[PDB]
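Asks: The structure under discussion is supplied below as structure tokens; questions concerning it will follow.
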Amino acid sequence: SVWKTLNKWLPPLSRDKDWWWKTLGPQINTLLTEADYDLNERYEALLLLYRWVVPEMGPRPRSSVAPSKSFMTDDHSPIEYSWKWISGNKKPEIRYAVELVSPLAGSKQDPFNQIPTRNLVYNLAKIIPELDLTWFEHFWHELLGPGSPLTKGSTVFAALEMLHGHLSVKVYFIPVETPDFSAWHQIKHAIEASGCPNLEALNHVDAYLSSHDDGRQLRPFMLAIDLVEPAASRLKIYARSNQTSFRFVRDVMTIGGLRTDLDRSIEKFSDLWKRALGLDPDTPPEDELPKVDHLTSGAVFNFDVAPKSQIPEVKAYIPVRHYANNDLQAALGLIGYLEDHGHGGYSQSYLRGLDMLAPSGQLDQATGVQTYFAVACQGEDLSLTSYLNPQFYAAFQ
Ligand SMILES: N[C@@H](Cc1c[nH]c2ccccc12)C(=O)O
């Protein structure tokens, strides 16, 4: 084991740092091993974890109660893994998002816990010069700086994507809302001041959000960027709705019909939706889901409005934790879909990863491990991603 070797030879850590090391290291290491990552990349990932992430995770969990109301997950776990299914039986992509913390969190010196993520990004910029911080600094200044202004629990976090051979970094900004400045207002002004050459996709999304009947029901809340050249980065605007019928999801995926030639992709999406969510196969698409009242309940989407494209791209997130019956049932639904379409070469590796992450004896009894199933429509096929919560506090061992 890579983690066993590193833990055996790297210098020992404080109580909190050692807890985070001996918890995250095995999790990330198992996920990467099941995805058949090369040994060098597992070493690199765990060395990054030991050097730049573990020292900034703050106190270790010691009870069911979290030290913050972090927006990363529902139990405020500050770490979220993700497992992207690659078509053609290729190796899955492993990513993880983290919101680092400091003792100044909540104080006047960092009221929204922003400096640790900035520090992490700059450290990574020292090790990987390929990363570009132009758009990072621009959107940070626009959305979280002293000129920026109700909070969702966090205002920023970062994500590492191990893309087999190189590392990519992503930044999520969650603006603070005021009666005069909605999150969407701030995001739109930030993108307009970003310096993009072709704002056709942003204007399409704005028209859909403002004038369309169902598009008016989406509440923008988050913006994600890639730390690459601004011409090569995506601009992902996340939007939530209390509506949950599959008809609504179907229309949002098309952006009110702006996107065409997706009927087969949408039929496969409906099949996967009912399988993962445990619904009856004859569920009318206009039926709403049984009501779940939560901060992150309802249907979630993201629009990619990156200038390279004139038409925006939509990714939908099936909220497994809120509407499925249990983690094993949803996992088998997703896995059966993948097997029916010849894309399930890594299903058993995924199940071993789930069993690694799951609180002892709760996969078939509760939800929570799998937060989202992300679906995108690529021509006739689906691009799928599983999002995973280690549940440090909801499942405190
Ligand atoms: N925790 C928030 C934000 C979030 C974290 N990871 C996500 C992945 C997809 C969509 C949203 C999120 C939520 O569940 O909504």
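Chain A is numbered as in Swiss-Prot; the shown residues are, in order, 11-159, 167-414.
Method of determination (from the header): X-ray crystallography, 2.5 Å.
Each residue, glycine too, has its Cβ placed from N, Cα and C.
Swiss-Prot feature annotations, pasted as is:
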type    : residues                                             : note
BINDING : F81, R257, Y389                                      : L-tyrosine binding site
BINDING : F81, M82, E90, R257, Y389                            : L-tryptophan binding site
MUTAGEN : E90 to A                                             : Impairs catalytic activity when both GPP and DMAPP donors and L-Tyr and L-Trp acceptors are used
BINDING : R105, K187, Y189, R251, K253, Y255, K332, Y334, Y404 : (2E)-geranyl diphosphate binding site
BINDING : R105, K187, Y189, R251, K253, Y255, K332, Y334       : dimethylallyl diphosphate binding site
MUTAGEN : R257 to L                                            : Reduces the catalytic activity when DMAPP and L-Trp are used as donor and acceptor, respectively; and almost abolishes the activity when GPP is used as a donor or L-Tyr as an acceptor
MUTAGEN : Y389 to A                                            : Reduces the catalytic activity when DMAPP and L-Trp are used as donor and acceptor, respectively; and almost abolishes the activity when GPP is used as a donor or L-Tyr as an acceptor
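Map the listed features onto the structure and describe their local environment.
Replies: A 10 Å cutoff on Cβ-Cβ distances gives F81 (L-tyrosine binding site) a total of 22 other Cβ atoms nearby, all chains included. In the three-state DSSP scheme, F81 (L-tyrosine binding site) is classed as coil.
Residues near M82 (L-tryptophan binding site) in space but far in sequence (CB under 8 A, at least 6 apart, same chain), listed by position: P88, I89, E90, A107, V108, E109, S171, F174.
In this structure, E90 (mutagenesis position) is part of a beta strand by DSSP. All protein chains shown were included, and the count of other CB atoms within 10 Å of the CB of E90 (mutagenesis position) stands at 21.
In the three-state DSSP reading, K332 ((2E)-geranyl diphosphate binding site) counts as strand. For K332 ((2E)-geranyl diphosphate binding site), the Cβ neighbour count at a 10 Å cut-off comes to 19, with all displayed protein chains included.
DSSP assigns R251 (dimethylallyl diphosphate binding site) to coil in the three-state reduction, outside any helix or strand. Listed in sequence order, the residues of the same chain lying 6 or more apart from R251 (dimethylallyl diphosphate binding site) and placing their CB within less than 8 Å of its CB are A241, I242, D243, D321, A323.
A simple way to gauge crowding: the CB of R257 (mutagenesis position) has 20 other CB atoms within 10 angstroms, across all the protein chains here.
Cβ neighbour count for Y389 (mutagenesis position): 22 (other Cβ atoms within 10 Å of its Cβ, all protein chains included).
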Asks: For ligand 1, pick out the recorded positions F81, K187, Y189, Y334, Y389 that have a CB under 6 angstroms away from one of its atoms.
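Replies: From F81, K187, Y189, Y334, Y389, counting a Cβ under 6 Å from ligand 1 as near, the near ones are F81, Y334, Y389.
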Asks: Checking your reading of the structure: which of the recorded positions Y189, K253, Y389 lie inside a 10 Å Cα sphere centred on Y334 (dimethylallyl diphosphate binding site)?
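Replies: So far as Cα distances go, the recorded positions lying within 10 Å of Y334 (dimethylallyl diphosphate binding site) are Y389.
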Asks: Note that 7 residues are unmodelled after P159 and before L167; then state the distance between the two Cα atoms in Å, as a whole number.
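Replies: Across the 7-residue gap, Cα separation reads 10 Å.
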Asks: What's the number of neighbouring CB atoms sitting within 10 A of the CB on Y404 ((2E)-geranyl diphosphate binding site)?
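Replies: A count of 23.
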Asks: Relative to the Cβ position of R105 ((2E)-geranyl diphosphate binding site), how many further Cβ atoms are located within 10 Å?
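Replies: So the number of other Cβ atoms within 10 Å of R105 ((2E)-geranyl diphosphate binding site) is 20.
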Asks: Given the recorded positions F81, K253, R257, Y389, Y404, state which is nearest to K187 (dimethylallyl diphosphate binding site) when distance is taken between Cα atoms.
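Replies: With Cα distances computed to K187 (dimethylallyl diphosphate binding site), the winner among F81, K253, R257, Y389, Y404 is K253.
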